[PDB]
Number of protein chains: 2
Amino acid sequence: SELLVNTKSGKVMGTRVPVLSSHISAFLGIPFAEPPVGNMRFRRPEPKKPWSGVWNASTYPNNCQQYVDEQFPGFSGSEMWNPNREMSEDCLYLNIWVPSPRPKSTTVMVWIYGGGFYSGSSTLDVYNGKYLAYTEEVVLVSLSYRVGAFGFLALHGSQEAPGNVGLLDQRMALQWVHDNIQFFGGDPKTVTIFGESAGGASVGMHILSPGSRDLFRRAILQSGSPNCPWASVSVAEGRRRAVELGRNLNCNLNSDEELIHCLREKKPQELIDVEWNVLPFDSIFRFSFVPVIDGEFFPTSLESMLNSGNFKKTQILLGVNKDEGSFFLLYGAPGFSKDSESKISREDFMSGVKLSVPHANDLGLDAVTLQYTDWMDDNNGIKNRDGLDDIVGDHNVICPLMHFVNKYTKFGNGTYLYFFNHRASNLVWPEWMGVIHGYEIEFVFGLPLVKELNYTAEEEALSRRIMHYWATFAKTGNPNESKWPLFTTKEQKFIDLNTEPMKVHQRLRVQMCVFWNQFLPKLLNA
Amino acid sequence: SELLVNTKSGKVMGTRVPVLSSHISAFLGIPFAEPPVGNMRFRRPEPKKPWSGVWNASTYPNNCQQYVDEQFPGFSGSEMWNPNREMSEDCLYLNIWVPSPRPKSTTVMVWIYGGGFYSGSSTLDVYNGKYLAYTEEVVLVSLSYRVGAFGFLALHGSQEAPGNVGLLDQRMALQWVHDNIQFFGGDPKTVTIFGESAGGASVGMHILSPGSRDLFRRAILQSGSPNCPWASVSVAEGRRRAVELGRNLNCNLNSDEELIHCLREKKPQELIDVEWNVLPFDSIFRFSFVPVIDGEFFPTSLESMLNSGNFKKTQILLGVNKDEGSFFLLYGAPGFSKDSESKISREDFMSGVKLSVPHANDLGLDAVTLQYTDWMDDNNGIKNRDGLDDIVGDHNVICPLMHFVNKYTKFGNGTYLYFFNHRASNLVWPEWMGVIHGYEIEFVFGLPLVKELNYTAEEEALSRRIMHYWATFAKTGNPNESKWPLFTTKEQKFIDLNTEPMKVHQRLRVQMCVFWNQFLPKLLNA
C-alpha cells in the first residue's frame, strides 16, 4: 500500500516525505547485513536474517563509527560532512527514495559516499535523495559501509580480519538492491552505482572486482578512480599499519589471533583516537585503513587489470573538480588557513610539496618543483599557493582518473567525462579554495532547487541540468536526451560543467598528467 | 686624400664603392697579423710588421682554409655561406667601410662571423658592410680569424699549439682597430664588437676574457653566447680530439712535438678532410675544434665567471631566431630533407633527440621526450618535426643565451634582447625551416635595401629599423632614439622583431629553459 513493501527479507513500512511541489516515499535505514558488532568486528559481512513483522523505515539509520571533524566547530562548511545521527557499530543500512505513485520498473541509482575511507554517512543533508528521486523519477538508494579500522583492517591471512570488509559491505547492499528493488519500483536491470572520492574509487573497484561486476549496469565516478594513490594498500602495508595500530593500544602482537582479540575488545573510539598514528609518512591525502590488494577482491594488481581489460566493460560517466587539492592543503599543509588568502612562502611551498608526494625522493621533489613553479615569479605567494593546490589535485585525483579513463576507454562501451568548475554563489569556504573537492555533490543532488538554501537561479538551472545528465545516463547509458561528446582515446573530448553554455575541450591536464602518470614513476624507479 | 690613409702600420689606399644613392670608401684586406703559414701553424698570432709603400686595399682578402658545404651544389641558400675568395692559410685580414666624406670620430662596428668555428668568411655578400656604413654613418670593420684545426687545435701544455689561437686572432684585429681606426674616422672609444653564432659566442668570450675586455666598448651577440654547449671544450677534451686528428693522418703520437710536426706538414685540406672524424659522439650541433677553457684566455670556468660578475660590465644587445634548430636537423638528422615537409616518425624523432642531447643518458632522453612530446598526438609527424626543431634550438642556442643574459644582467649596465621571427619573403629554404638560424644577418646588414634582391617594402622597412637599433645602440648604449624595454631580472622584457608593430613580451621560453638550464643538468648528475 504505497508505503508497505514486502521484500524477500520481510515487510518494510516507509514514510511520506515532502519534496518541492509534491510528496514522495522514503524507506529509511533498511538492514541489509547483520550488525557487525561483537566478535564480528573486522569480519566480512553476513546477510541479514529475514524478519517477521513490518520493519519500520521512517527514520535514518545510525552512522558507522568514524572520525568527527572538530576543526571548525559550528562551521557548516565542515560540519556538513560529519555524522548527523548517532554513530554505532550497528550501522549497515540502506535508504530508498521512491517516486509517488510508485513506478513499475524505473532506473535505480545507488549512491556510494566518500570520506577517504575513514569517514562517511549515507544520512547527510546533501545526500538527501528526494530532489533526485522526484525531479528525475528514479529509484535512489544510498547504502552504508564500514569505514576506518572497522571496515578496512587488513591482517591478510586471517578470516577474522582480511581486507576490504567495507567493500564487501558495499557489495552486500548491492546484492539486496539487486534482489528487492523490483519490489519498490526499481528496474534491477538498470542500476547505476554512483559515488564520490572514496565513493567514486569504490565504484571503480566494483567495476574491477569479478565478484561485483554483475550487480550493477553502469557507473558514475566523481573525483575518484580505484587507481588513486590513497585508495589501496598492498597487503604487506596493510599488515604493517595493522600491528602498528596494535601497538598504539598496547596489544599483544604475537599472533593475528592475539592481535585481533585485543582490537576486538577496545571501545570503538579507542581505534578512532590512534587511527592516524600508523601512516608511514608525513603526508597530505593519505588515509590509514583503505582497500588492500589481496588477490580475492582484486585478482591481480589494478594496473595489470586495467592493462588487460580485465574489468566490467559498460559505459561510465566520470569527472573531476577544478580545485581538488584545497581541502587537503587547508587542513594539512603549513601556511593555509581558513580565514586568510593563504599566500605561501617557498619555505612553506617546499614543505607542502614534500607532504603531497610522500614517496618522492629528492630528485623526485626536484622534478615536482620544476613542473609547478613559475621560475619568473618563484616567490609569488599566490602562485605558490595555487600551484600546490595543483599538485595535491593532479597527483591525487586528476591524474589517476585520467589514467583510469584512458585505459578503460580502450575496452568500455562509452565514456563521458566532465570538469566541474562552478563556485557556489553561497560557498562558505574561502575563495582561495576555489572549486572544492566535494562541491559538485550538491548540484548532483539538486539542492540548488530548495529556495531556502540561497542559490542563484542559474545554479537552480545547472543543478537541474546536472541531475538530468546523471539520470539520463543512468537509465540510458548516454547523458544526452547540446551534445556531450563521448571520451575517445583519439580526440579525448570532455565538457566543462558550469552555468555557461557548455564548451567541449580536449586532453584534460595532458601536460601535467604526462608528468605524474608517465615521467615521475619512471624517474622514481632509478 | 679620402682614400689614402696612414695607419701606424703603414699607408693604405682604399677603393670607392657605390652604395644605394651615394658612394663610399672601402679599405679591403688590410693585414693585422703575420701570415700564420709555415712553422707558424697553430701558433698564436704575431702582429703584422709595419710596411713601407702604400698597401693596396681595393680587393678582398683570401678566406681562411675551411670546410666547403657541397650539400646543395648551386643552391644559393647554402652557397651564400661558403668561401667566395680563394682559401689560403695566409688569411688574417680586416675590411673597413667608411662613410664619405670621412667622419672625424664616429661609432665603429666590428663584425665577427659565425661558422660553428670550422667555417667563416669576412668576405661574404651578406656581410657587405656598405649599406650599414652608409645608412648609419658608422665605421664598419669585419675581421677574419682562423677557424678549424688551424685556429683551434688545443695541445694545452705546448707553445706550438695551445688553444684559442683563433680567438687571439680575433683580439689582434681588435687591438689594430683600437690603434688605427682614428685614422679612418673611427672613434676608438666607441667600438661595439657584433657577431653571430660563433661570432656571437666569440663576442661573449671577449666580454669574459680579461685580455680582451678593454679593446671594445659594448657588444651585440646574435644567436650565440659563450656558454653554448658547442662553443668550448675542456683542455682534456681538446687534447683528445687533437691526437685523434693525429691518428686519422697516421702521425707519430709519441710527443706533442712529434704530433705538431706532422700536422704542421700536412696540406691544409688534409686536416679539413678528417676534421669530423674526431668528435666523440653522433650528434647534431657539436663542432670539433672550438675554444678550450685553458686558464689563460679564460681564468676559470665560464660558469664560475658568469657567476661572480667576473666580466666586462658594459651594456649588451642580444637575441635569438625563432627556428634555430632547422639547419642542423636538415643536415644531420634522418627524416629531414630540403625538398619535402620533413614530417618525422617517432622512429626518426627518437634518433633525432639522441643526436641533439649527445651527453644525455636514457633517463635524460626520457626527460627530453616528456617535455617536447604532445602526448595526445605523439606520432603527428609535423609535431615531431617542429618539436625536434625546438630541442636543437632551445638546447643549443636559446637556453644558454637566456642563462647568459640572466647572469650577466645581474652586473651589466643594460641589456636589450630581441626575438627575430620574420621569414624573408624571398627565403630559398623550405618553409618548414621557419625563421632560420642566420637569417637575420641580412636584415642587420640592410640587404632588403637593394631593390634587385627582391625583398618587400615592409622588409626594407625592418632592415632600416634593425640597422638603426643596431647603430643607435652601438654609439649610444641604448637602441632607442616605440621603446624597446631593458632586460631586467625582475620583469624580463624582450621584443619580437618582425614587420609588425613591435610587441614587448616576457620571459622568453621560460618553461623550456627551466628544463635545460636547471632540471636536466641536475638529473644528469645523479
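Chain A is numbered as in Swiss-Prot; the shown residues are, in order, 25-505, 511-555.
Each residue, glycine too, has its Cβ placed from N, Cα and C.
Shown in sequence order, A:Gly138, A:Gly139, A:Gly140, A:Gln246, A:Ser247, A:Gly248, A:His461, A:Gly462 are the residues of the chain, 6+ apart in sequence, with a C-beta less than 8 angstroms from the C-beta of A:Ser221 (mutagenesis position). Annotation source Swiss-Prot lists active site, acyl-ester intermediate at A:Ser221.
Neighbour list (A:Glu348 (active site, charge relay system), Cβ cut-off 8 Å, at least 6 residues apart, same chain): A:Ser247, A:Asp413, A:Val416, A:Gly417, A:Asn420, A:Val421, A:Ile422, A:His461. When secondary structure is read from DSSP and collapsed to three states, A:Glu348 (active site, charge relay system) falls in the coil class. If you look up Swiss-Prot, you'll see A:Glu348 (among others) marked as active site, charge relay system.
Under the heading active site, charge relay system, Swiss-Prot lists A:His461 (among others). The Cβ neighbour count for A:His461 (active site, charge relay system), using a 10 Å radius over every protein chain in view, is 29.
The Cβ of A:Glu220 (mutagenesis position) lies under 8 Å from the Cβ of A:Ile136, A:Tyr137, A:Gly138, A:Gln246, A:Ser247, A:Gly248, A:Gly462, A:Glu464, A:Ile465, each of which sits 6+ residues away along the same chain. Taken residue by residue with DSSP, A:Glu220 (mutagenesis position) is part of a strand. Here Swiss-Prot notes a mutagenesis experiment, A:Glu220 to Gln or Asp, with the remark: Decrease in activity.
Under its mutagenesis annotations, Swiss-Prot gives A:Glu220 to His the following note: Loss of activity.
Here the residue is the original one, but Swiss-Prot notes a mutagenesis experiment at this spot, A:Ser221 to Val: Loss of activity.
A:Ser221 to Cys appears in Swiss-Prot as a mutagenesis experiment; the accompanying note says: Loss of activity.
Where Swiss-Prot documents A:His446 to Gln as a mutagenesis experiment, the accompanying text is: Almost no loss of activity. The Cβ of A:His446 (mutagenesis position) lies under 8 Å from the Cβ of A:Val459, A:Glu464, A:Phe467, A:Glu483, A:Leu486, A:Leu526, A:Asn527, A:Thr528, each on the same chain and at least six residues away in sequence.
Reduced to three states, the DSSP call for A:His446 (mutagenesis position) is coil. Between A:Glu505 and A:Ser511, the deposited structure omits 5 residues, and the straight-line distance between their CA atoms comes to 9 Å.
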